[PDB]
Number of protein chains: 6
Amino acid sequence: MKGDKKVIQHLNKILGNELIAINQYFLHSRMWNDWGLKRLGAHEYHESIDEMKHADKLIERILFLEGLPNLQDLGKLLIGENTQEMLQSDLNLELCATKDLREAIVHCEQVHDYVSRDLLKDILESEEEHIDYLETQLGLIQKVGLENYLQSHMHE
Amino acid sequence: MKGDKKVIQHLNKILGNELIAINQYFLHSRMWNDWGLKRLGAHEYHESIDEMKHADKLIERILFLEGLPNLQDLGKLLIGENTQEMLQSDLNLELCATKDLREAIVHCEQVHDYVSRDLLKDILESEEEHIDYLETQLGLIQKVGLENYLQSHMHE
Amino acid sequence: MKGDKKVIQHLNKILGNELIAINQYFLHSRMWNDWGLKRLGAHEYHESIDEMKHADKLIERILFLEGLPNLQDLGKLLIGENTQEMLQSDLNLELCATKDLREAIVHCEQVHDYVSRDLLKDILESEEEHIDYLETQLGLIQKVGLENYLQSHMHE
Amino acid sequence: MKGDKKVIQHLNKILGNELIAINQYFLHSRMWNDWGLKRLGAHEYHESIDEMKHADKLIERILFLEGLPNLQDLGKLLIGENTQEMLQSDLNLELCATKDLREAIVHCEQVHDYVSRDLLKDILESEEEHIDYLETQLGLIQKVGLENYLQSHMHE
Amino acid sequence: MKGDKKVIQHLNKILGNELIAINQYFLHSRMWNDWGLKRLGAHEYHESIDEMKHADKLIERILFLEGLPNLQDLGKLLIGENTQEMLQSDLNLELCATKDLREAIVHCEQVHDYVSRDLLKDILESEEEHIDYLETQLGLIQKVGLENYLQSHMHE
Amino acid sequence: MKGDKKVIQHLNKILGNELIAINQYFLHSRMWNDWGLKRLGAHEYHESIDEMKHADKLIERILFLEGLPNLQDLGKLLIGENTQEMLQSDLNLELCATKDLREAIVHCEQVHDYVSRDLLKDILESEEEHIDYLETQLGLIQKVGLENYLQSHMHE
Ligand code: HEM
Ligand code: HEM
Ligand code: HEM
Ligand SMILES: O=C1NC(=O)c2cc(O)ccc21
Ligand SMILES: O=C1NC(=O)c2cc(O)ccc21
Ligand SMILES: O=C1NC(=O)c2cc(O)ccc21
Ligand SMILES: [K+]
Ligand SMILES: [K+]
Ligand SMILES: [K+]
């Protein structure tokens, strides 16, 4: 086993967070489409795809390090009941997920696994972009009002 | 005469429903255009055209089965006085139409007219898509407010 | 109500005639297709489409004049049992329909609704073109014989 | 062995019907070409090709289900002596074929082989289209006369 | 609530099977890539994508029927230790999946949800195509030998 | 009857051999596809098509000679159970078939039917090309081994 055991555990934890996000964002996307909020549905679909790509890269790295990728354990999805709750739930997931990424990067640095660190840092940048998007949407609801915000997300 | 008599009666019942829908949706479309709600006008125009295409297929099938297509009997149009009533009236019509489609499909299955069943199932899929659209629009009125909903349908 | 009440009644009468023609010509088209007389089927399809376009223009004018377009009342279709009867029935409809158009134009002129008159005159020109076609087809049956006439309308 | 034994027997029965049709239509096609009725020759060629495609799909399905496709048993060809007899013979064959298709579909439904049912329903739609063509041609002989009907099928 | 409760339960059962397959096939794909068997890796990737598309359609249908799609419950993945075990595990999963699909289709038919039945039949056709592929690969291992079979799947 | 009676009998015998070959090669093709030996499946499909083209030419010649083409009598297909047996069965058919072609050519020469002789000689050349292919494949099995030979025919 070339990989550090705790690096592989961290990568499996990040992978687990990505698997939650894939499903949460995909369901939220299709809920927004069901409600006719097609601009939100499309954006959230692309967020789900992005997490799928991150999961792929993590799986590939874990296998290279001779670990066993964990696609069996799926943690808790938090599905919102309206647009505000869904955006907030995605934000909660990302805030928790970025904390785990930082902890994983610390450990990779400590054991000199600089390539795993670089992979995690690229994922972290994408997740901070998603936090930027989510916080901005919640702010727009405050600034333009919920009804206007939803109206602006009806059409793609 | 090759067609089962009750199959032909069912197909003419579905055809009669299509003829109601053609006219109700065409009038609703032109009412929305008169009011300057051009996006609703255009969508409802396309709903009317889709029902015209279904009527065509039913007429063709009835003639193949050596029945007499009934284009004479036009049942009650459900014409709303405002956008919410018009959408609800279209939805009520579609719920009646899908009930009749299911009863026709049962009978086609029982007498082994599988090609008529397949035609009716294709129509049913299209009518359920219309129900999806209509329920979604009524939900959007609740989520964004009536005035915003109408505003979003002014421009094509 | 900007529209003259009797103008709107005349426009609804013309619209009623167009609704009969749409369905009569559409059924005749599909009967000719069922019989393999594809050239007649295609021509009659385009006659039906033309009447659909006239109906649309009438509906739009009635709504502009603040009348209620009548798409509920469908008058008597006269469906022929063979090619000669079908052509004759279409001709009967057009002869009756053009009489109603002339009466409507007289009234529009009387009350100075020159734009409604112009719309009706454009429809009248199209209907006289259809009479030209129909009389010519019936004459061809006399000149070339029924069997040859039908033969000449097998292929598109 | 995954296939239901009686499903495979039904599929081989349908395959046997297709093999009859392939040969009957191919010979009728080449008879019409020999007689200079090239449009009938070409249409009947394409009917034979369509049956070849159906046979291919049946063979593929039987092999997937771990049955033995029967390409050995060739039932009685119904070869006409003139155009009217050839068309009537094709029609008689197709009426027998659709009876067998309906019985096969019933059995597939009963044992939950829904993919075989869907294949057979697609074949049935194609055979009913052929019945439509054949009944139409026999009707045209009556409407335009035999000599005109043949004349109309000299040139492609 | 428009959906039949047991239909929704069946659709969520099928969805749960798709979620297992997505992850099992994605991991098998990346295991094959890790081992340098790039053609197997690519084929299995595309199998995983196809299951993703099926899951999407199921989620959309469940939401239309006013049910709650279950993306939370992930059943047992069947992960093989070598190529033969991985293919057999995929085959075992697919045989379970088609059993559940047939039971769902029976129920949809019984309650006249013909559009859900049509969706499930399309999924079933795709899963039987996968069974065809898998049985064929296991047969090829026997016919060409394991080492040759793997060699043939090194290069894309 | 312009054709020599025994020429027509010979042409019907060759046609009979072609009808066996069409079905034998088509089934063998689809068996190879079922087994994932796609290169063999495709080659054998094209052999079947080639025999279909020969059959067409024979049918056309027989009709020109005022004979009755025999598409009713189908002789014995010999379907192999594995690749070696299938190749050997195709070779057996071709060896028998070419003997019949030579006998037919002798007779055509004797009665001065040089155009039928030329047609048969063109078919004979194609059949000798097929013998060349078949003998070569059986030789390759001997030279590279069965498992390698099959491996080389997995991919198109
Ligand atoms: C008031 C009654 C109807 C109106 C106002 C109407 C109006 C129209 C209009 C405006 C079009 C588009 C023509 C164009 O610009 O190309 C159209 C197309 C068509 N209509 Fe109708 N229609 C009516 C009834 C029917 C009926 C009863 C049928 C069949 C039974 C039918 C079948 C069609 C078909 C097949 C098309 C062509 C659609 C396509 O493939 O593009 N319509 N109709
Ligand atoms: C006397 C018997 C048959 C004759 C004379 C015949 C003749 C032909 C001919 C002339 C073609 C067109 C080839 C070309 O120019 O491209 C053709 C195509 C074909 N035949 Fe046959 N055929 C026969 C039996 C069969 C059978 C039994 C099958 C399957 C069981 C079959 C399957 C096909 C297929 C799949 C094609 C290709 C069609 C396409 O996709 O373009 N045929 N046949
Ligand atoms: C570990 C779990 C999953 C992984 C690793 C994964 C991975 C991927 C990857 C790599 C792609 C291709 C993206 C691209 O390059 O364009 C993709 C596409 C897709 N995935 Fe997933 N996915 C997962 C779960 C899901 C789930 C649960 C769904 C739906 C419920 C889903 C639906 C899709 C869809 C719709 C596409 C787009 C396919 C297309 O139309 O091109 N995936 N996935
Ligand atoms: O998610 C997984 N990674 C593995 O290596 C594995 C093995 C297994 O038997 C079940 C699930 C999993
Ligand atoms: O054809 C119609 N034009 C209308 O304005 C209308 C209203 C109504 O309740 C039913 C039918 C119709
Ligand atoms: O294969 C055939 N050629 C023919 O002329 C013919 C006639 C018939 O009644 C049945 C079969 C066949
Ligand atoms: K607004
Ligand atoms: K003539
Ligand atoms: K090798």
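Every residue gets a Cβ built from N, Cα and C, even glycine.
Residues or ranges marked as Fe(2+) Fe1 binding site in Swiss-Prot (evidence: experimental evidence): D:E18, D:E51, D:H54, D:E127. Under DSSP, D:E51 (Fe(2+) Fe1 binding site) is assigned to a helix (H, G or I) in the three-state scheme. When other Cβ atoms within 10 Å of the Cβ of D:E51 (Fe(2+) Fe1 binding site) are tallied across all protein chains shown, the result is 25.
Under DSSP, D:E127 (Fe(2+) Fe1 binding site) is assigned to a helix (H, G or I) in the three-state scheme. Residues or ranges marked as Fe(2+) Fe2 binding site in Swiss-Prot: D:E51, D:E94, D:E127, D:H130.
Sequence annotations record features per position, and here Swiss-Prot assigns heme b binding site to D:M52. Residue environment of D:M52 (heme b binding site) contains 18 other Cβ atoms, counted within 10 Å of its Cβ in all protein chains.
In three-state terms derived from DSSP, D:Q151 (mutagenesis position) belongs to a helical segment. Here Swiss-Prot flags D:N148, D:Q151 as K(+) binding site.
For the mutagenesis experiment D:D34 to F, the note given by Swiss-Prot reads: About 30% active in Fe(2+) oxidation and storage, diiron-binding site does not coordinate fully, decreased overall flexibility of the BFR, partially occludes B-pores, see Fe ion inside the B-pore. Around the Cβ of D:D34 (mutagenesis position), a 10 Å sphere holds 16 further Cβ atoms from the protein chains shown.
All protein chains included, D:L68 (mutagenesis position) registers 13 other Cβ atoms within 10 Å of its own Cβ. Recorded in Swiss-Prot as a mutagenesis result, D:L68 to A carries the remark: Assembles into normal BFR with wild-type ability to oxidize Fe(2+) and store Fe(3+), 5.2-fold decrease in rate of iron release from BRF, greatly reduced affinity for Bfd.
Packing around D:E81 (mutagenesis position) is summarised by its Cβ count: 9 other Cβ atoms lie within 10 angstroms of its Cβ, all protein chains included. Among the mutagenesis entries in Swiss-Prot is D:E81 to A, noted as: Assembles into normal BFR with wild-type ability to oxidize Fe(2+) and store Fe(3+), 3.2-fold decrease in rate of iron release from BRF, greatly reduced affinity for Bfd.
For the mutagenesis result D:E85 to A, the note given in Swiss-Prot is Assembles into normal BFR with wild-type ability to oxidize Fe(2+) and store Fe(3+), 5.5-fold decrease in rate of iron release from BRF, greatly reduced affinity for Bfd. For D:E85 (mutagenesis position), no same-chain residue that is 6 or more apart in sequence has a Cβ closer than 8 Å to its Cβ. D:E85 (mutagenesis position) carries a helical DSSP state (H, G or I).
Under its mutagenesis entries, Swiss-Prot includes D:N148 to L with the note: About 70% active in Fe(2+) oxidation and storage, diiron-binding site does not coordinate fully, decreased overall flexibility of the BFR, loss of 1 ligand to K(+), reveals more Fe cations bound inside the BFR cavity.
For D:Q151 (mutagenesis position), no same-chain residue 6+ apart in sequence has a C-beta under 8 angstroms from its C-beta. Quoting Swiss-Prot on the mutagenesis of D:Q151 to L: About 70% active in Fe(2+) oxidation and storage, diiron-binding site does not coordinate fully, loss of bound K(+).
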My list of recorded positions is D:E18, D:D34, D:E85, D:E127, D:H130, D:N148; which of them have a Cβ under 8 Å from any chain F Cβ, in sequence order? D:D34
Per DSSP, three-state class assigned to D:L68 (mutagenesis position): coil
Quick test of understanding: given the recorded positions D:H54, D:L68, D:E81, D:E94, D:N148, name the ones whose C-beta is under 8 angstroms from chain C. D:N148
Three-class DSSP assignment, D:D34 (mutagenesis position), comes back as helix
Of the binding-site residues D:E51, D:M52, D:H130, which ones put their CB under 6 Å from ligand 2? D:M52
Set of same-chain residues at least 6 away whose C-beta sits under 8 angstroms from D:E127 (Fe(2+) Fe1 binding site): D:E94, D:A97, D:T98, D:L101
Hey, which of our recorded positions D:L68, D:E81, D:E94 end up with a Cβ under 8 Å from chain B? none
Could you check which of the recorded positions (D:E18, D:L68, D:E81, D:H130) sits closest to D:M52 (heme b binding site), going Cα to Cα? D:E18
Which residues does D:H54 (Fe(2+) Fe1 binding site) neighbour through Cβ under 8 Å, counting only same-chain ones at least six apart? D:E18, D:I123, D:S126
